[PDB]
Amino acid sequence: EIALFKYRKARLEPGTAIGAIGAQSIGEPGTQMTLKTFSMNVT
Amino acid sequence: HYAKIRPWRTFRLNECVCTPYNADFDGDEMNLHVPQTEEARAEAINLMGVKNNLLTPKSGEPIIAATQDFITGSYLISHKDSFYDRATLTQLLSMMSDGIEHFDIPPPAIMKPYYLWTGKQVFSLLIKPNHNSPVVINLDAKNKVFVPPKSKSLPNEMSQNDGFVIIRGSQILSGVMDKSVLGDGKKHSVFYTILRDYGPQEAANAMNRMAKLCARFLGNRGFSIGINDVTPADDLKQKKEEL
Amino acid sequence: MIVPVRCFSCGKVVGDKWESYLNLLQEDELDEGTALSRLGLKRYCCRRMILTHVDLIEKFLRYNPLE
Amino acid sequence: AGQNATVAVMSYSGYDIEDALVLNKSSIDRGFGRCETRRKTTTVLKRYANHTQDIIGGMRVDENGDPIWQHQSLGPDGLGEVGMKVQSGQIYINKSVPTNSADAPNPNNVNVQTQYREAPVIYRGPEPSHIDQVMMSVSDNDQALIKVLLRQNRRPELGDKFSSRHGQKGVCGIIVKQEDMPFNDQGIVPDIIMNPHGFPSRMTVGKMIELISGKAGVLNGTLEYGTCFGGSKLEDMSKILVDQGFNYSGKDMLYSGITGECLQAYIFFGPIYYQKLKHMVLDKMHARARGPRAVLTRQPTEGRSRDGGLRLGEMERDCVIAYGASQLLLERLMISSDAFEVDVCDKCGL
Amino acid sequence: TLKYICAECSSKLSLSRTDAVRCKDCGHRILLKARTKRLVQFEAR
Amino acid sequence: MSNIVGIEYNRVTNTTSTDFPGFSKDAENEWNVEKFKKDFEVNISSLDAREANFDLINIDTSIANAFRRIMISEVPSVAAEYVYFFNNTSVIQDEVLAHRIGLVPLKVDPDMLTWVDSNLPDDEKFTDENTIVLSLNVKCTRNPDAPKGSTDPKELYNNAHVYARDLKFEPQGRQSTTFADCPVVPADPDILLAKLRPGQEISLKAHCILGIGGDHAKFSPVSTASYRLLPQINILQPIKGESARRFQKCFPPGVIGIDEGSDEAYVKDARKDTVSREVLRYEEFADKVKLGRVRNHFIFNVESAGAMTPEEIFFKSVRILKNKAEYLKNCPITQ
Amino acid sequence: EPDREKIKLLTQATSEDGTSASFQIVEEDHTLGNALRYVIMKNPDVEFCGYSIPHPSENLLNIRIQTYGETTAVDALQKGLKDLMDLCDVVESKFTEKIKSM
Amino acid sequence: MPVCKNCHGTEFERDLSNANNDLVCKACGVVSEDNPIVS
Amino acid sequence: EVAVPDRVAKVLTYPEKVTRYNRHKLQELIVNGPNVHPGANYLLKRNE
Amino acid sequence: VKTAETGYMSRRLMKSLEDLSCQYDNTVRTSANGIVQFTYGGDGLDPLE
Ligand SMILES: [Mg+2]
Ligand SMILES: [Zn+2]
Ligand SMILES: [Zn+2]
Ligand SMILES: [Zn+2]
């Protein structure tokens, strides 16, 4: 009961700006430690 | 958010929700707005409420649990060795939900030679206040670091520290309340469990009865970082001098 | 400027604590600390004003064009 | 450029989270961090190129009643007094110019000075202030220059920045009455309490030496050193602290305020030179109502000066799109901003 | 009216409605204003 | 638990008083009003005019915190608030000078006055016991004399350093009745308020009020009303030999002493020292001399602002706590 | 005089018969919080009494006295508050009878 | 300028408080205009 | 909850059309006045 | 300099992905009633919860 109730609820509810959520998700991690140590000369 | 009318014209929000705003309290201004019609007010509070937004959508972990004093004071409450007096446990249990709701005092962990409640039972009382609240949960997790159980033992609880935690029936039986057990980490905290088990309201209520607990107790316990605290010993000095 | 009448953290009065300090530093000289010990200072947050506090009001009252 | 205060480094009352100080009532009440903000308002009265002069006469008595709320603090001279107060509406300096001289007629014998309408400048401010120095003078071109500055004695309120000189900032969180802060055997209640969490990740250990050096400087009498790469060391400093009778590390046992028993861990406390910044909460508070709008877009102005306006968009309106709010994002960009009545048509609907 | 304190020798002079403002024997140009004779009131807080 | 805490080099032990019935299997004795009266005898050291060192017994830290909390703030005092001015041409602005006039103590005993309301304005605020008015006026010129004084301005200018004794007292009607048997002065007459120059003038009229310490800082009659847990030395395995010299040079030269020759180190008295705990550093005394801070004693050190004796202060604190509890006892319960 | 301002029983925290009651008392602070908690707590009938202010800028204090089935928590505060007056009367009497010496 | 609804030709006063400063009439209280527009 | 202080809460309004349920509460906030915090600044009746 | 570049990167990432709904056919759709993926993530489930 609990696993199926958590699976049917976890289905994406329609009418949601998934592109906006994804674009806020990709643009968020602006930490970017950029460890340039060591495969040589790769960005 | 909702409104609240207090003096001393600077703003107050809370400190558990400081992580998404990334505030630093260093002269950082941060403006507010109000809706106007009756449509957009409910459109704000039912779709953008703080009880609904316990998750950042980038991976689905809880992001609003607590902050530095709350975690480091709950660690001092429930370390392994903070046996409370009945007066001290009484005051500390009343000073979380001040007078709005009651508690049922469990039998202590130690009988007739002096009755002392272990701090983990004290954190267990924080989750389940009464039998009228259906808040029974289950959890098993890890306190962000542990020395592994060096012998041939199947559980990870038989270590030099508490290590692996376990919750059976809204009761912690081993462990502390550090990071990635309380929040701001992976998806196995206590508040995430209260959320997924019994909705947003009890998840918010557990945080707002932990905040008034730990903020009011850590000012009473005491914690400082002196020059003796950051003193290198002579052994470290003579080891560095040769290494 | 002018020394406050009572110290900030504690509440001991700081009147008859400044002129009796400069009078004791000019005449009947003591080093720095036996002055306060003989004047009657015990708590060391009552001692962070007489030891501290350059006198600014004696430099502010200099500017009076024949008042 | 500051003020000295003893300070107990502990985590107290939960108002000590992230550079969140906590001050002391009846210690801040004794003149701790008191401010004086001075702004001048110079309105040079000029005579025009139309044979006129701006008379600054005022003093409408209105039936001998110590006159009205507009012209109360102005006196029978035109210029404001010294020492009288003003709270958001009293005229403290008068400026009356004519409007027939706004154009350029001939200097006829008709009445040019026939009206002396009132257009002064008024102290628009949230809090009352005083006048301490008003002067009338002359400029280069023989006209009556008037400069007046106003000062108010700002008590340091809650929301005000207080930063150490050693490198940690801070805004006060709450004010404690007198005795809820932990005292000692001598009974000295500290003034401020800093965050213990502000020390590790900001990586400051010289403040932890600064408390000891300040304690020995206020103890032994001598103003102590602490310059770069030299100064007074710690080895003799701990010897002085243990020779007077205090602890060798600056620590002390303290007694809790709300319960009276001891503290389980030791708390060290000593003086730090604490300077106050130019971020009084009265100088940074902002408001908005249905007020002034621009002549160009019929939207409010910028900053705080004119009236004010706090924009949202270009990264901020996209947040409620990411939530999925439809009617809030419609209302707070259409109805609350500007509701206009463009007429349209079907055939060539311009 | 006894006001308009000077800024060089502090003389109490009373200029008329047309003066093209000037001081007394000090030979100065600017002048301050004396304190009013009223009763200002406030608490000691 | 023997009423004593532990002192380790990093934390203390057994902070809670834990002396209630319901702690281990029985009645760890209950209240028993005859027993608390039988087992309560205090020890007074001395009473000066600005010092008291009277001790206490057989009570926990809670009501001792109550008696030091009400003593520092919740007992009334007397000081001026409303300072009316008259053409103050000094360099000090009137707010700071009136703050200095208010915050200085005023030596006059209370219960000669009553409390004031926030309503009934200025013509009815001061109703027959509210006002200790202190009128002041001071100004100087260049002193006609021939001193030299080329560095110090002492003999050059008249009364340039005004003091607290310049604040006079104006009685009117019934105000002279309480002045005849009780002449009013400030606390210390040598308190510097302002510094003036010739051409500048200070004249004012300050009104007084009866207030409690929660409002302002000048309404606190005690500078420091704290207490002290008495340090109990619990030295065992005596240290006779040449180690007693280092044991004396490590501790203060007070609380501990040595008999003669190669004897052990005894303890002189109890109320002498704080805890320096330098013995918890060396590897000779770290497991040999064990100290602690006993409860049950609560060494007081109070001092007056000049208003009243501390034996009146402690008595007034006890009486106002009893009145504050009685006002809550006689209150009816209404939901 | 019907001066109901100080004490007020919470209608949304008590039980049916009694045995537990939140007392919202006004105009009081930590001056008597631990001074009354210590006296009510050493009552062998009272098993859980603790005080906590809601917010320091408000002059409020909530205390929740839980007890067993013997006595009412309303009337338990009466006996646990008379005894603090008895404490202060004993301390005042001994201080008066001792201060007459020297 | 004398445009109003309940009265006619009265005086006016822009507000000093609440940062609102609209040009309002007297003795009944009607704004009788739009929001203020300044440059 | 964000604590909104009354120095910026008395200048920050919210419209409430009366709906025969809050008539007593809105009458209380009209008779109380806009100077104290539980009050109302402006009003607009049915007529234009 | 890294935050100065990252702000403009997150802003110019937005307008190409701002209008992207998810209709009741369990599909994700663009502004012109087009389609880019027939079920979201292959499963159709919420990546938040
Ligand atoms: Mg910042
Ligand atoms: Zn001091
Ligand atoms: Zn001159
Ligand atoms: Zn009208």
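The residues of chain B that appear here are 488-730 by Swiss-Prot count, in order.
We read in the header that electron microscopy, 4.0 Å was used to get this structure.
In case you wondered, yes, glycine gets a Cβ from its N, Cα and C as well.
The feature Mg(2+) binding site is assigned by Swiss-Prot to B:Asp511, B:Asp513, B:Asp515, with similarity to another entry given as support. For B:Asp513 (Mg(2+) binding site), the count of additional Cβ atoms within 10 Å of its Cβ stands at 15 [all protein chains shown]. Secondary structure at B:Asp513 (Mg(2+) binding site), taken from DSSP and collapsed to helix, strand or coil, is coil.
In Swiss-Prot, a mutagenesis experiment is listed as B:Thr506 to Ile, annotated with the note Temperature-sensitive. The 10 Å shell around the Cβ of B:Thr506 (mutagenesis position) contains 17 further Cβ atoms across the protein chains shown.
The Cβ of B:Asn509 (mutagenesis position) has 7 neighbouring Cβ atoms from other residues within 10 Å, across all protein chains displayed. Among the mutagenesis experiments that Swiss-Prot reports, B:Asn509 to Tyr is described with the note: Temperature-sensitive.
Other Cβ atoms within 10 Å of the Cβ of B:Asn518 (mutagenesis position), summed over all protein chains shown, number 10. As a published mutagenesis entry, B:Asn518 to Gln appears in Swiss-Prot alongside the note: Temperature-sensitive.
In sequence order, B:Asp511, B:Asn518 are the recorded positions among B:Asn509, B:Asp511, B:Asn518 whose C-beta falls under 8 Å from a C-beta of chain D. Residue density at B:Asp515 (Mg(2+) binding site): 11 other Cβ atoms are found within 10 A of its Cβ, drawing on all protein chains shown. Ligand 1 lies within reach of B:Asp511 from the recorded positions B:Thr506, B:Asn509, B:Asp511, judged by a C-beta closer than 6 angstroms to any of its atoms.
Note: the CA-CA distance between B:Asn509 (mutagenesis position) and B:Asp515 (Mg(2+) binding site) rounds to 10 Å. B:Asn518 (mutagenesis position) and B:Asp511 (Mg(2+) binding site) have their C-alpha atoms 15 Å apart, to the nearest angstrom.
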